[PDB]
Amino acid sequence: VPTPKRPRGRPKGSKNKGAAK
DNA sequence: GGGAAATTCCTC
DNA sequence: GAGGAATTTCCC
């Protein structure tokens, strides 16, 4: 695992940045 | 227990 | 090279 591959997902503590239409 | 939103990895 | 699809987390 030489390439830090992060799993698809939403970081913890990530709130909505605005009005998601 | 279900729904909605944001981020990231893979294909052509 | 640029774009699309898949997976995870939080709140009621």
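We number chain A the same way Swiss-Prot does; the residues here are 51-71, in that order.
For all residues, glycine too, the Cβ spot is worked out from N, Cα and C.
Quoted from Swiss-Prot, the note attached to the mutagenesis of A:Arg58 to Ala states: Decreases methylation by PRMT6. Abolishes methylation by PRMT6; when associated with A-60. In the structure as shown, the Cβ atom of A:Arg58 (mutagenesis position) sits within 10 Å of 5 other Cβ atoms.
Quoted from Swiss-Prot, the note on mutagenesis experiment A:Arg60 to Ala is: Decreases methylation by PRMT6. Abolishes methylation by PRMT6; when associated with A-58. Other Cβ atoms within 10 Å of the Cβ of A:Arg60 (mutagenesis position), summed over all protein chains shown, number 6.
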